[PDB]
Amino acid sequence: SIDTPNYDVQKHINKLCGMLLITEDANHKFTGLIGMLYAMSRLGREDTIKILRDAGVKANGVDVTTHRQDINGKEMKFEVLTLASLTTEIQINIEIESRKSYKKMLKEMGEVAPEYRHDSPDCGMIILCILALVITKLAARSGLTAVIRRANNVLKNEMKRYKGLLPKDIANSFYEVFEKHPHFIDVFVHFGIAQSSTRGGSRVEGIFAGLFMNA
């Protein structure tokens, strides 16, 4: 079975991406998967299945639940996604460690600005810009060093916004996720085609569109 998220969880997957982007020295092991989860939630359940069946699937339903876990001696509640490719243990640990980082940011500059927060609507698309680069290198794996050099150029402002935007750590998760699941490549190519078929929007959506076309 494989996780097929619909539109309903797209906002939750974006907050997952953002919690990673705000974490100081973030573990980007699951970033390659979460990025693909976000692009799937943008396509929907029906589309993701259609792409994977046409390419040549056991569709898993993704809904939000409440898991009660004990942290620092007391039990706490957390919003988690029903995923087979990502455990609740992995999901909860991204949150508490992003909370420690937010707590640290708060001690430095008081209450955090929308564009520096994990719940910013850009987060998931910022991540997708890294794999748009990784796809551009695979289409034409030694090109890792050029993805890092490109990410510093076009994602300068965004890298200035988030401490967890570590291109090397992120790019590598997509390289690995595309190698260990080649079906995500077809998912992402379809995603970016439907995405570059929008004549405006946001700055990140604008960098993604330009980066995707380069490939």
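Chain A is numbered as in Swiss-Prot; shown residues: 32-87, 90-173, 176-250, in order.
If you check the header, you will see the structure was determined by X-ray crystallography, 2.5 Å.
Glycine is no exception: its Cβ is also placed from the backbone N, Cα and C atoms.
Database features, via Swiss-Prot:
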{"type": "MUTAGEN", "residues": "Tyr38 to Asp or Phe", "note": "45% loss of transcription but no effect on replication"}
{"type": "MUTAGEN", "residues": "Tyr69 to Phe", "note": "Increased transcription and 50% loss of replication"}
{"type": "MUTAGEN", "residues": "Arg132 to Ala", "note": "Almost complete loss of viral RNA synthesis"}
Just to verify a number: CA distance, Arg132 (mutagenesis position) to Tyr69 (mutagenesis position), in angstrom, no decimals. 21
Euclidean Cα distance (Å) for gap endpoints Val90 and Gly87, 2 residues missing: 9
Could you tell me the whole-number distance in angstrom separating the Cα atoms of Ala173 and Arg176, on either side of the 2 residues that were not modelled? 10
Measure the Cβ-based neighbour count of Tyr69 (mutagenesis position), defined as the other Cβ atoms within 10 Å of its Cβ. 23
List nothing but the one residue from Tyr38, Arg132 whose Cβ has the fewest other Cβ atoms within 10 Å; the candidates are the mutagenesis positions. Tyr38
Per DSSP (three-state), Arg132 (mutagenesis position) is helix
